[PDB]
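*Asks:* Attaching a single structure in C-alpha cells format; questions to follow.
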Amino acid sequence: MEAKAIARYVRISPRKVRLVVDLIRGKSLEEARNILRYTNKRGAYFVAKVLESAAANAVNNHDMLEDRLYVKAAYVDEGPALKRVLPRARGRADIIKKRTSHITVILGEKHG
Amino acid sequence: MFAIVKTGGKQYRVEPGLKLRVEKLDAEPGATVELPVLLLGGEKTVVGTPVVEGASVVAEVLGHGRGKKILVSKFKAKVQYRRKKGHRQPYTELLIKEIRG
Amino acid sequence: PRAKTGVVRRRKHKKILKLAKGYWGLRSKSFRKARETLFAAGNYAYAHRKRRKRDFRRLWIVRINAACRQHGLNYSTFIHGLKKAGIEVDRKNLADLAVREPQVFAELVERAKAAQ
Amino acid sequence: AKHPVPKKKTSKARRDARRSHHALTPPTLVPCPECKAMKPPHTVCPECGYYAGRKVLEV
Amino acid sequence: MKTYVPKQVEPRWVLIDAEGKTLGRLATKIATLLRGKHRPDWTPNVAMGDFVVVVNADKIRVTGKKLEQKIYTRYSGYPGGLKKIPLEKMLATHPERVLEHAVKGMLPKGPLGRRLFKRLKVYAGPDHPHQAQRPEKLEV
Amino acid sequence: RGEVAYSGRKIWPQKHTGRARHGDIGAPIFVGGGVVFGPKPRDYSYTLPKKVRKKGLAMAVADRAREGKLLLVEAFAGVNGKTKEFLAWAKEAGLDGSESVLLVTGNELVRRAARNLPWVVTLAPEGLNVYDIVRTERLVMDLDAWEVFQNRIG
RNA sequence: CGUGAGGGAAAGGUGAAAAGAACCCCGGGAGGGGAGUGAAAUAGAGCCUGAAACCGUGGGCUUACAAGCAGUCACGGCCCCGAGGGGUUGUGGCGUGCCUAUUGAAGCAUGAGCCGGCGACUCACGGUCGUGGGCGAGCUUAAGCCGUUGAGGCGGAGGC
RNA sequence: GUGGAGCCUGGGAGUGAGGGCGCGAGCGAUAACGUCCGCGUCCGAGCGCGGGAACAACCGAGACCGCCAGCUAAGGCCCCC
RNA sequence: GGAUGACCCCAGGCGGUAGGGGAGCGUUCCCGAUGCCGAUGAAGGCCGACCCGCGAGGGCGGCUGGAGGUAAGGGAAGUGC
Ligand SMILES: CN(CC(=O)O)NC(=O)C[C@H](N)C[C@@H](O)CN
Ligand SMILES: [Mg+2]
Ligand SMILES: [Mg+2]
Ligand SMILES: [Mg+2]
Ligand SMILES: [Mg+2]
Ligand SMILES: [Mg+2]
Ligand SMILES: [Mg+2]
Ligand SMILES: [Mg+2]
Ligand SMILES: [Mg+2]
Ligand SMILES: [Mg+2]
Ligand SMILES: [Mg+2]
Ligand SMILES: [Mg+2]
Ligand SMILES: [Mg+2]
Ligand SMILES: [Mg+2]
Ligand SMILES: [Mg+2]
Ligand SMILES: [Mg+2]
Ligand SMILES: [Mg+2]
Ligand SMILES: [Mg+2]
Ligand SMILES: [Mg+2]
Ligand SMILES: [Mg+2]
Ligand SMILES: [Mg+2]
Ligand SMILES: [Mg+2]
Ligand SMILES: [Mg+2]
Ligand SMILES: [Mg+2]
Ligand SMILES: [Mg+2]
Ligand SMILES: [Mg+2]
Ligand SMILES: [Mg+2]
Ligand SMILES: [Mg+2]
Ligand SMILES: [Mg+2]
Ligand SMILES: [Mg+2]
Ligand SMILES: [Mg+2]
Ligand SMILES: [Mg+2]
Ligand SMILES: [Mg+2]
Ligand SMILES: [Mg+2]
Ligand SMILES: [Mg+2]
Ligand SMILES: [Mg+2]
Ligand SMILES: [Mg+2]
Ligand SMILES: [Mg+2]
Ligand SMILES: [Mg+2]
Ligand SMILES: [Mg+2]
Ligand SMILES: [Mg+2]
Ligand SMILES: [Mg+2]
Ligand SMILES: [Mg+2]
Ligand SMILES: [Mg+2]
Ligand SMILES: [Mg+2]
Ligand SMILES: [Mg+2]
Ligand SMILES: [Mg+2]
Ligand SMILES: [Mg+2]
Ligand SMILES: [Mg+2]
Ligand SMILES: [Mg+2]
Ligand SMILES: [Mg+2]
Ligand SMILES: [Mg+2]
Ligand SMILES: [Mg+2]
Ligand SMILES: [Mg+2]
Ligand SMILES: [Mg+2]
Ligand SMILES: [Mg+2]
Ligand SMILES: [Mg+2]
Ligand SMILES: [Mg+2]
Ligand SMILES: [Mg+2]
Ligand SMILES: [Mg+2]
Ligand SMILES: [Mg+2]
Ligand SMILES: [Mg+2]
Ligand SMILES: [Mg+2]
Ligand SMILES: [Mg+2]
Ligand SMILES: [Mg+2]
Ligand SMILES: [Mg+2]
Ligand SMILES: [Mg+2]
Ligand SMILES: [Mg+2]
Ligand SMILES: [Mg+2]
Ligand SMILES: [Mg+2]
Ligand SMILES: [Mg+2]
Ligand SMILES: [Mg+2]
Ligand SMILES: [Mg+2]
Ligand SMILES: [Mg+2]
Ligand SMILES: [Mg+2]
Ligand SMILES: [Mg+2]
Ligand SMILES: [Mg+2]
Ligand SMILES: [Mg+2]
Ligand SMILES: [Mg+2]
Ligand SMILES: [Mg+2]
Ligand SMILES: [Mg+2]
Ligand SMILES: [Mg+2]
Ligand SMILES: [Mg+2]
Ligand SMILES: [Mg+2]
Ligand SMILES: [Mg+2]
Ligand SMILES: [Mg+2]
Ligand SMILES: [Mg+2]
Ligand SMILES: [Mg+2]
Ligand SMILES: [Mg+2]
Ligand SMILES: [Mg+2]
Ligand SMILES: [Mg+2]
Ligand SMILES: [Mg+2]
Ligand SMILES: [Mg+2]
Ligand SMILES: [Mg+2]
Ligand SMILES: [Mg+2]
Ligand SMILES: [Mg+2]
Ligand SMILES: [Mg+2]
Ligand SMILES: [Mg+2]
Ligand SMILES: [Mg+2]
Ligand SMILES: [Mg+2]
Ligand SMILES: [Mg+2]
Ligand SMILES: [Mg+2]
Ligand SMILES: [Mg+2]
Ligand SMILES: [Mg+2]
Ligand SMILES: [Mg+2]
Ligand SMILES: [Mg+2]
Ligand SMILES: [Mg+2]
Ligand SMILES: [Mg+2]
Ligand SMILES: [Mg+2]
Ligand SMILES: [Mg+2]
Ligand SMILES: [Mg+2]
Ligand SMILES: [Mg+2]
Ligand SMILES: [Mg+2]
Ligand SMILES: [Mg+2]
Ligand SMILES: [Mg+2]
Ligand SMILES: [Mg+2]
Ligand SMILES: [Mg+2]
Ligand SMILES: [Mg+2]
Ligand SMILES: [Mg+2]
Ligand SMILES: [Mg+2]
Ligand SMILES: [Mg+2]
Ligand SMILES: [Mg+2]
Ligand SMILES: [Mg+2]
Ligand SMILES: [Mg+2]
Ligand SMILES: [Mg+2]
Ligand SMILES: [Mg+2]
Ligand SMILES: [Mg+2]
Ligand SMILES: [Mg+2]
Ligand SMILES: [Mg+2]
Ligand SMILES: [Mg+2]
Ligand SMILES: [Mg+2]
Ligand SMILES: [Mg+2]
Ligand SMILES: [Mg+2]
Ligand SMILES: [Mg+2]
Ligand SMILES: [Mg+2]
Ligand SMILES: [Mg+2]
Ligand SMILES: [Mg+2]
Ligand SMILES: [Mg+2]
Ligand SMILES: [Mg+2]
Ligand SMILES: [Mg+2]
Ligand SMILES: [Mg+2]
Ligand SMILES: [Mg+2]
Ligand SMILES: [Mg+2]
Ligand SMILES: [Mg+2]
Ligand SMILES: [Mg+2]
Ligand SMILES: [Mg+2]
Ligand SMILES: [Mg+2]
Ligand SMILES: [Mg+2]
Ligand SMILES: [Mg+2]
Ligand SMILES: [Mg+2]
Ligand SMILES: [Mg+2]
Ligand SMILES: [Mg+2]
Ligand SMILES: [Mg+2]
Ligand SMILES: [Mg+2]
Ligand SMILES: [Mg+2]
Ligand SMILES: [Mg+2]
Ligand SMILES: [Mg+2]
Ligand SMILES: [Mg+2]
Ligand SMILES: [Mg+2]
Ligand SMILES: [Mg+2]
Ligand SMILES: [Mg+2]
Ligand SMILES: [Mg+2]
Ligand SMILES: [Mg+2]
Ligand SMILES: [Zn+2]
C-alpha cells in the first residue's frame, strides 16, 4: 500500500528542492521529519508539508500505520516557469526564469 | 565421423543431424542432395585430392529461406551521394543425413 | 489545395532516431546528430563486412601457422605442400582441424611434407 | 579582458559529473538526554529547553 | 560452422635463460609467447599467452657498439626533461629494464597489450621467485 | 509578400546586430509572411475540339448500346410527376434500382418524378454529356431525346 | 512600441450534459489525498488529441591503468524474451562529423545550441521541341447568344 | 576492329577559378606546394579499396549486393603486423 | 526462347560531382462517393525483435485516442527540410 502527496506549482527551482528531497528518500517517516527539521534549506519547508500531507493520507485515507511509514519514493518535476525580465546594462533585457516545482512524496509501510 | 564438404563456393564441417544453411540450392524442399567431400575424419581419416572419389554427404533440403535484412548503405561526404539498399541473402537449409565414403 | 507537412517529417525523423537507438548523447536523441552517426555507421558496416572476410582469414592463418610449427614446418611451406598435393581444404576448415582434429591436421602436414 | 565564453555546450554527462559533489549531508543530530528528542549536538534543546542537564530556556 | 573460440584455459608458465642471447632476437620470441601465437587456438582479444619468466637478464647480449651507443630516453613533461640513458648504465643499474623495454615495444598497444606485459617476469641474476607456479624451461 | 498587411520597413539594420539579415516581415521566410507560389484565382476551362466532344458523346452512347444498357421509350405511362409513379413505370421497364440510370427526356413531368431517386441522374436531352453517361450504368432515353442526340452527332 | 506620422502582436477546443467535484482529511494558503459525478477525471477547469527537444524517479547492463567524429565488424560476459532473438558492452580489428565553398577540408575555412512547426523553380500569356489523341487540303473558333445550375450547345468574325 | 564506337536531325544541360605528377620547352635563379604553354595521366568527380608510418592526384586497382571460401597486384614475410 | 511482358535461359554492363534521362514512394485536394470502412473504435499518437518492397514506403499487431476516414483507377497541386 502507498499514500501519495503532490505539491504542484511550488515556486521554488526544482534543482534546489531536489537536494532536500534526496535526503529523505528511502527514510522512515520519523527520520525524514528529523532530517527535514534541521535541514538548512528553504526547500525543507515545502518537502515537509508534502511529507506530512502524505502521512496524513496514509493514516486517514489508506489504513496505513504512522509508526510504519517510510519514504518509498520522492521526486521533483519541473512545473511551468515564471519568466521575468531582468534589466541589464546598455538597454539589454534578460529573461530570468523563476522556476516552479511539483513535489511528490510517496509513503509505503515497512512491515514489522 | 565428420566430413568437409563444398557447396556454394564455401567449405563446411558437417556431421549427421547437423542443420546447415548454405547458398541457395536449386532443389525442391524435401528432396535430398549429395555434397562433394574434401575430407573425412573421426575414425577413418581420408584426404581428398581435392575431393575423395566415392564419397558424398546426403543432405535433406529442409527448405529455402532469405537472410535477415542487411542494410547496405553508401555515403559520400560533400557530394550529396547517398544510397540505401536492403539485402536479404537467399539460402538453403540442409539437414545432414549421412556420410557415405 | 494546401499540402502542409503535417504528419510526414515527424515520421521520417522517427525512422532515423530508431536506427540510432543505443548511440551516445544527442547521437541517439537529435535527428540530425543521429543522421550523421548513421552515415558513418552505414559505411563502416560496408567496409567491415568486406574487412571481416580478411580478418577471419588472417586469424585462421595465424592458427594454422602455430599448429604447423608444432610439426616442424611453417605456414608458407605447408600451404605449398597442400598445393602440390592438390589438397584444397580452406583456411577456415584447416584452422578448425588444427584445433579440433589435431590427428587429422597431423595427417595433412605429412601429405604437405610429402608433396614437395 | 576579451569576454571568454563557453566553446561547447556542456554535455549532460559532463554537467552531471560536476554535480557529483553536490549531495547534501544530512543534519547531524543526537537525542536530547532530557526529552529524548532529536536535535543538533552542542545546542540547547529546542524541544524542552534543557542543556547540560539543567533548564536553560523557555520553549 | 563458426570459428572456434577457446573457453578459458590454464595459462602455461615458462622459463627462459637469457644469458648470451641477443636482446632483440630474444624479445621477438618472448613477445610471441606472450601473445600465445604459438598456440593453435590463438584468439586475439583474450590473454591466453604464456607467463614468461626470464633469468640472467643482466647477461643479455648486444652487437656492435650498442652498449655505449644505444640510448634509452625518458621525457618528464618538464622543460628540458629529456633524460638519456645508455645501455651500459641501464644494465649497470636496472638490467631487467633492458629486456622489459625490448619486449614491451614488440607488444600490441592497448589494454590487452598492457596486461600481456604484466605476464612478463624478468630477473637480473640466475634465480627467480616463481618456483611455485613451476615454470617449464624453454630453449630458444 | 506584397499583398500581405505588413509594412515594408527593414526590421533591423543589415549589419552588425549579430542577427540574420532581413527586410520586411511580409517576406515569405517569415511566419505570417506571404506565400511564394500559392494558388491564385484561375480558369481551368479550355476549348476541347467540338468534333472530339461530338465523337465522345457518340462513343459513350455507343458503349452503353454495345452492352445493351441503352433503352429508348415512346413515353412514360402513368408518370405525371409523382416519384411513386416513376417507380411503378421503372419496375415495368426493368429498372429496379439495381443499376444507376441516366434518364434523358424533354418531358419535365418525368424528370421531376425520377429526380429524387438516388440511382437516377436526370437530364434534358440538350444536356446529354459523356460524363453523365459514363457515371451511370444505364442510358434511358425519350424518342424525342434520341432525335436531338442524333442531330447533335449529325 | 514610437514625440509623431506610424509600427503592431500573442491569444481558439472540459463534457452528450456542469452532472464544474457536497462532505472528510493534511496544509496559513496553494496544492493534494479520499469521497462524489461522468462512458471516460493522465476529460478537473494550468481541462480534446498530447509528438519532439528538455527535466526527473525506478530498474537492467556497464564503467574509477584509460587516449576519443563516439561508430562499426568479431568474440565473450551479464540481464530479458521464449541451435532463435532483444538489451547492455568487456577485449580485439578498422575508423579524419554534417553541410557549404573549393585545385584541395576532419580540417585550425562557412553555417548550425537542440527540438517542433513555417520555409525556396510557380502561374498567365506567348514561343519552341517532344508527346497522347481529333480532324486532315484543311484544322480551328473568339467575344457573345441560348441552355444548365457542376449539361452542354450555338457562334466562322478571325487565326494557322 | 560491333563499341555506352561512329554519323545525321532535333530536345535538355552543365562547364567556360582547375590541380598534382611524367615528359617537352618558355619565363624564374639548370628557385618555389612558382608561373605559362604542349603531350599524357591521375585527382577533380575514384577524400571508395591495397601499398607508401600518417598523406587528393607516387605504386597497385576502376567499389551492383551478399559469403567466417579461393588466386593474385603493388608492397611485404624478426616483433608491433 | 513464349510468341508482343507471362516467366525462363545466355551473355555483357552497372565508382561517380555539375548535369541529362527513366521508374517509383508519400502528402493535400477532386471524381470514384446518395458508395465503402468506422464505438466490436476514424484520423492522429506511442511501440514492435513480425510481413511485403532495392528504396522512398506499405502492411500487420499491441497500447493510446475518441470520430472521423476513404479503395481499385484517374484528376489537380500552397506536395516531402
Ligand atoms: C576502455 N575501453 C572501452 C572504451 O575505451 O570505449 N577501451 C576499449 O574497449 C579499447 C578498445 N580497443 C575499443 C574498441 O573495442 C572499440 N571498437
Ligand atoms: Mg543542513
Ligand atoms: Mg499524522
Ligand atoms: Mg520551471
Ligand atoms: Mg546591472
Ligand atoms: Mg536606459
Ligand atoms: Mg535565456
Ligand atoms: Mg537560458
Ligand atoms: Mg533564464
Ligand atoms: Mg544463396
Ligand atoms: Mg552499408
Ligand atoms: Mg569524409
Ligand atoms: Mg554532400
Ligand atoms: Mg562533409
Ligand atoms: Mg570535393
Ligand atoms: Mg552526401
Ligand atoms: Mg537500393
Ligand atoms: Mg548464407
Ligand atoms: Mg512544408
Ligand atoms: Mg503541419
Ligand atoms: Mg511531421
Ligand atoms: Mg509520428
Ligand atoms: Mg534513439
Ligand atoms: Mg549503447
Ligand atoms: Mg553524441
Ligand atoms: Mg542519449
Ligand atoms: Mg546523457
Ligand atoms: Mg531525449
Ligand atoms: Mg552510409
Ligand atoms: Mg560490404
Ligand atoms: Mg573495407
Ligand atoms: Mg579479399
Ligand atoms: Mg601464428
Ligand atoms: Mg599457390
Ligand atoms: Mg589453399
Ligand atoms: Mg578441443
Ligand atoms: Mg584587461
Ligand atoms: Mg584584454
Ligand atoms: Mg579592463
Ligand atoms: Mg566577461
Ligand atoms: Mg542524467
Ligand atoms: Mg564538468
Ligand atoms: Mg555527493
Ligand atoms: Mg633468442
Ligand atoms: Mg596472449
Ligand atoms: Mg594477443
Ligand atoms: Mg644486438
Ligand atoms: Mg657494445
Ligand atoms: Mg633540448
Ligand atoms: Mg502591404
Ligand atoms: Mg498594418
Ligand atoms: Mg514599402
Ligand atoms: Mg509592401
Ligand atoms: Mg516602410
Ligand atoms: Mg522603404
Ligand atoms: Mg553583416
Ligand atoms: Mg551570433
Ligand atoms: Mg537572426
Ligand atoms: Mg544570431
Ligand atoms: Mg536586416
Ligand atoms: Mg525580409
Ligand atoms: Mg514584402
Ligand atoms: Mg499570412
Ligand atoms: Mg506574428
Ligand atoms: Mg437522383
Ligand atoms: Mg450515381
Ligand atoms: Mg447527379
Ligand atoms: Mg503612446
Ligand atoms: Mg492572432
Ligand atoms: Mg467540449
Ligand atoms: Mg461543448
Ligand atoms: Mg474539511
Ligand atoms: Mg484547516
Ligand atoms: Mg483546494
Ligand atoms: Mg495530499
Ligand atoms: Mg481534490
Ligand atoms: Mg464510476
Ligand atoms: Mg465504451
Ligand atoms: Mg489518456
Ligand atoms: Mg490531458
Ligand atoms: Mg481525454
Ligand atoms: Mg498544457
Ligand atoms: Mg473533440
Ligand atoms: Mg533530455
Ligand atoms: Mg535512473
Ligand atoms: Mg601502467
Ligand atoms: Mg579496471
Ligand atoms: Mg579516433
Ligand atoms: Mg568506442
Ligand atoms: Mg575474433
Ligand atoms: Mg545476446
Ligand atoms: Mg554481443
Ligand atoms: Mg590499417
Ligand atoms: Mg585505434
Ligand atoms: Mg567560400
Ligand atoms: Mg576559398
Ligand atoms: Mg583557394
Ligand atoms: Mg576535427
Ligand atoms: Mg574543430
Ligand atoms: Mg574564418
Ligand atoms: Mg568547421
Ligand atoms: Mg565566404
Ligand atoms: Mg554555409
Ligand atoms: Mg543562437
Ligand atoms: Mg539537445
Ligand atoms: Mg519550370
Ligand atoms: Mg504563381
Ligand atoms: Mg505553355
Ligand atoms: Mg509548351
Ligand atoms: Mg501540342
Ligand atoms: Mg489520321
Ligand atoms: Mg467546325
Ligand atoms: Mg457572321
Ligand atoms: Mg559514352
Ligand atoms: Mg560518348
Ligand atoms: Mg529532355
Ligand atoms: Mg552556359
Ligand atoms: Mg559555368
Ligand atoms: Mg571566364
Ligand atoms: Mg579560365
Ligand atoms: Mg591549365
Ligand atoms: Mg586537365
Ligand atoms: Mg589555365
Ligand atoms: Mg594536366
Ligand atoms: Mg611537375
Ligand atoms: Mg622518368
Ligand atoms: Mg616555349
Ligand atoms: Mg601550380
Ligand atoms: Mg616544378
Ligand atoms: Mg618548372
Ligand atoms: Mg568543382
Ligand atoms: Mg585515392
Ligand atoms: Mg577516372
Ligand atoms: Mg585527407
Ligand atoms: Mg591510399
Ligand atoms: Mg595508406
Ligand atoms: Mg595519399
Ligand atoms: Mg599533396
Ligand atoms: Mg565496376
Ligand atoms: Mg565489377
Ligand atoms: Mg596463395
Ligand atoms: Mg610480389
Ligand atoms: Mg606474424
Ligand atoms: Mg595495414
Ligand atoms: Mg565514386
Ligand atoms: Mg551509377
Ligand atoms: Mg504522386
Ligand atoms: Mg463524395
Ligand atoms: Mg459497418
Ligand atoms: Mg461504447
Ligand atoms: Mg479500442
Ligand atoms: Mg486528413
Ligand atoms: Mg491519411
Ligand atoms: Mg510502418
Ligand atoms: Mg496501429
Ligand atoms: Mg490507431
Ligand atoms: Mg460527423
Ligand atoms: Mg480520395
Ligand atoms: Mg490510385
Ligand atoms: Mg476520371
Ligand atoms: Mg488546384
Ligand atoms: Mg512551398
Ligand atoms: Mg526543423
Ligand atoms: Zn529536550
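Note that chain F carries Swiss-Prot numbering, so the residues on display, from first to last, are 54-207.
Cβ coordinates come from backbone N, Cα and C, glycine included.
Quick paste of what Swiss-Prot says about this protein:
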MUTAGEN   F:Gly55 to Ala  Increases Ptase activity of hybrid ribosomes to a value greater than that of pure E.coli ribosomes. Increases binding of a tRNA analog to the P site
MUTAGEN   F:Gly55 to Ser  No effect on Ptase activity of hybrid ribosomes. No change in binding of a tRNA analog to the A or P site
MUTAGEN   F:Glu56 to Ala  Further decreases Ptase activity in E.coli hybrid ribosomes. Significantly decreases binding of a tRNA analog to the A or P site
MUTAGEN   F:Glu56 to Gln  Restores Ptase activity of hybrid ribosomes to that of pure E.coli ribosomes. Significantly increases binding of a tRNA analog to the P site
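Please go over these features one by one and say how buried each is and what sits next to it.
*Replies:* Classification of F:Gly55 (mutagenesis position) by DSSP places it in coil, neither helical nor stranded. Taking a C-beta cut-off of under 8 angstroms and a sequence separation of 6 or more, F:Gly55 (mutagenesis position) has the following same-chain neighbours: F:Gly79, F:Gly87.
All chains included, 8 other C-beta atoms sit within 10 angstroms of the C-beta of F:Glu56 (mutagenesis position).
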